[PDB]
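A.B. asks: Take a look at the following structure, please.
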Amino acid sequence: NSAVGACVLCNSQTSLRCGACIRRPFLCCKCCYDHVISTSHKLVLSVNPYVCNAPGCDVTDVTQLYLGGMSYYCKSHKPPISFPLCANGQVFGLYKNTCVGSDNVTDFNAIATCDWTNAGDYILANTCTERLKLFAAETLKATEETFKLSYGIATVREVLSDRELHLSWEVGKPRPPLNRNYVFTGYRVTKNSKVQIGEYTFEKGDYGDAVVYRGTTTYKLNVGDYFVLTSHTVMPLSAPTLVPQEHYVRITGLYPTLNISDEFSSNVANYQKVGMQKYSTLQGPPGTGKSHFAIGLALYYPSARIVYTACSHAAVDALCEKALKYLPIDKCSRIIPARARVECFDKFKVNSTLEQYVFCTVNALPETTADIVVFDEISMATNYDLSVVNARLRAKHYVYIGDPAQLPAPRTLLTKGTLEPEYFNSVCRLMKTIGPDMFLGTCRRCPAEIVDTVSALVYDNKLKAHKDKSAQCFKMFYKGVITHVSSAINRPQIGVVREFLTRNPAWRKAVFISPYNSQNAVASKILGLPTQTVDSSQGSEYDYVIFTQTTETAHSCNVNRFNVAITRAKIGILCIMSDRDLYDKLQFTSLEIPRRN
Ligand SMILES: [Zn+2]
Ligand SMILES: [Zn+2]
Ligand SMILES: [Zn+2]
């Protein structure tokens, strides 16, 4: 009843699961054998483990065990009448006589035994058959979940502030990178028990081993308080990543209108398609149409129950903005997870229920029907989210907004090789193979200065611009030195901004971005500027911004990282590189060394 199920691979009823595999998949008699015989996975589960029942034995390898009446024995402890649990390309279990088997085992083995530390592992997880994607997605996430248990605890050494801390890390264990992708639960001890105190994110500070912190319950901290990286249980998947597509000749689901604010006249042509299809992809480019577009489908389809989602709390909220304008605040909810990451977002009280517009993160989603579902920044999503979305909302249609030339989901575990955009999730693969459905562009926040920079052979092709070159070009080609925190510093690279364009008067209200963390710091030391990194630079509008590369290391020179640094400006940009072959695509004017003071 817990022990019987569909083969993950051929679908045949079975009473065998793999126990080596963390997600304990069901495997029928044939696929189980194809799986165990050539991998290191030798533990098979039924209602009991396939192991030697002889007291004192430690044989667990299904390929050396025999059926002993109704238990299992090694060669040694085997009864005289007894046959092997492996025989003739099958493991013993129920429904031998029925089971279909599969030519999908090469990937299933590969997915089940890899370790997720290699770009390769993620390509298999997106190029595989749809069912295996659910298997991989799950496998990957439970793997990231349990890997958190490898890291040290942090203890509060000193409460400097409202905002700052001193942590001591537990000795002998690695300490996790400090950033918003890592979320610790806080703890305090009485003199008799241990009591939770909220969740916390941490960031490096300027001077000293001082760290910034945000928290969920404003409870003021002690010395002795401590933080653990909490590993959560991972639920099984079920819905596909993408449903299978349906093309229509009419407009199904709900009833469009003839009363669109005439500002949306230009998007009528795409709202077209959302009627014609089961799901539709929309690229994309920053600034923006995307934030606007998502709204014009409500007005175009004024009776449509619509559910708006993303992974990021930020983006889900940013879409109540641009949506409490155009849309009636009354008939629309907007809801909350287990704990607000920092300070979040809610609606009317006493609750139950929801209808017309719901705004929610993939995690906090409920079981609901919609007519349309909008998934906001899918380039940030993973096939685990895709599955979950699809499994919690029965939609008639799915629009997926995003642009694959911007930033991807963090892969904790991924420390070797690099992901191309196509391998982010199921949808990004489409947008980078059969092209994005309905492109848009339009660019209403950036000067054609850089609009047609990123247009060139730098991941976009044909984008165009509204504003014109009302800015200033830039180029530079010497290479400073580095002091390789673990992150590297290039202060002689920032040394050439210091006293050459400083000459510019009121045009001094600028932001500083740069690739890494430690050369991101030396902006509050010398020069003095309000600095924000690339990972912060999303949706927020800026004027004067400057850019300092490094050695390359194409992690600084990742072309998607770089697109979402330069598209974050209105007035003026200037760039100082390393290059030596990168200027063949950035279209500006070169400048030199002895004319900068
Ligand atoms: Zn099978
Ligand atoms: Zn296995
Ligand atoms: Zn034995």
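Start at 1 and count along the chain as shown; that gives each residue its number.
Per deposition record, X-ray crystallography, 2.8 Å.
Cβ coordinates are placed from backbone N, Cα and C, and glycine is handled just like the others.
Straight out of Swiss-Prot:
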DOMAIN    3-115  domain 'CV ZBD'
BINDING   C7, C10, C28, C31  Zn(2+) 11 binding site
BINDING   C52, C57, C74, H77  Zn(2+) 13 binding site
DOMAIN    259-440  domain '(+)RNA virus helicase ATP-binding'
VARIANT   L324 to S (Swiss-Prot position 5623)  In strain: Isolate GD01
VARIANT   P421 to S (Swiss-Prot position 5720)  In strain: Isolate GZ50 and Isolate SIN2500
VARIANT   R445 to C (Swiss-Prot position 5744)  In strain: Isolate ZJ01
VARIANT   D468 to E (Swiss-Prot position 5767)  In strain: Isolate CUHK-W1, Isolate BJ01, Isolate BJ02, Isolate BJ03, Isolate BJ04, Isolate SIN2500, Isolate GD01, Isolate GZ50, Isolate SZ3, Isolate SZ16 and Isolate Shanghai QXC1
A.B. asks: If we check Cα distances from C31 (Zn(2+) 11 binding site), which of the recorded positions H77, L324, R445, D468 wins as closest?
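C.D. replies: Checked the recorded positions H77, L324, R445, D468; minimum Cα distance to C31 (Zn(2+) 11 binding site) goes to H77.
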A.B. asks: Across the domain 'CV ZBD' (3-115), what are the DSSP residue counts per state (helix, strand, coil)?
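C.D. replies: Result for the domain 'CV ZBD' (3-115), in helix, strand, coil order: 20 helix, 20 strand, 73 coil.
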A.B. asks: Near ligand 1, which of the binding-site residues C10, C52, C57, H77 have CB less than 6 Å from any of its atoms?
C.D. replies: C10
A.B. asks: Using C-alpha positions only, work out which of the recorded positions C7, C10, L324, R445, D468 is nearest to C52 (Zn(2+) 13 binding site).
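C.D. replies: Minimum Cα distance from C52 (Zn(2+) 13 binding site) across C7, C10, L324, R445, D468 lands on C7.
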A.B. asks: Where the distance is taken from Cα to Cα, which of the recorded positions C10, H77, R445 turns out closest to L324 (variant position)?
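C.D. replies: Result: the closest of the recorded positions to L324 (variant position) is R445.
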A.B. asks: Enumerate in sequence order the recorded positions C52, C57, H77, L324 whose Cβ-atom distance to ligand 3 is under 6 angstroms.
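C.D. replies: The ones that qualify, in sequence order, are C52, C57, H77.
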A.B. asks: What are the other residues, in sequence order, whose C-beta lies within 8 angstroms of the center of the C-beta atoms of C7, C10, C28, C31 at the Zn(2+) 11 site?
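C.D. replies: Here the non-site neighbours turn out to be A6, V8, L9, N11, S12, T14, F26, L27, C29, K30, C32, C99, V100, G101, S102.
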A.B. asks: Rank aside, I only need the closest one: which of the binding-site residues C7, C57, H77 has its C-alpha nearest to that of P421 (variant position)?
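C.D. replies: Answer for the nearest of the binding-site residues: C7.
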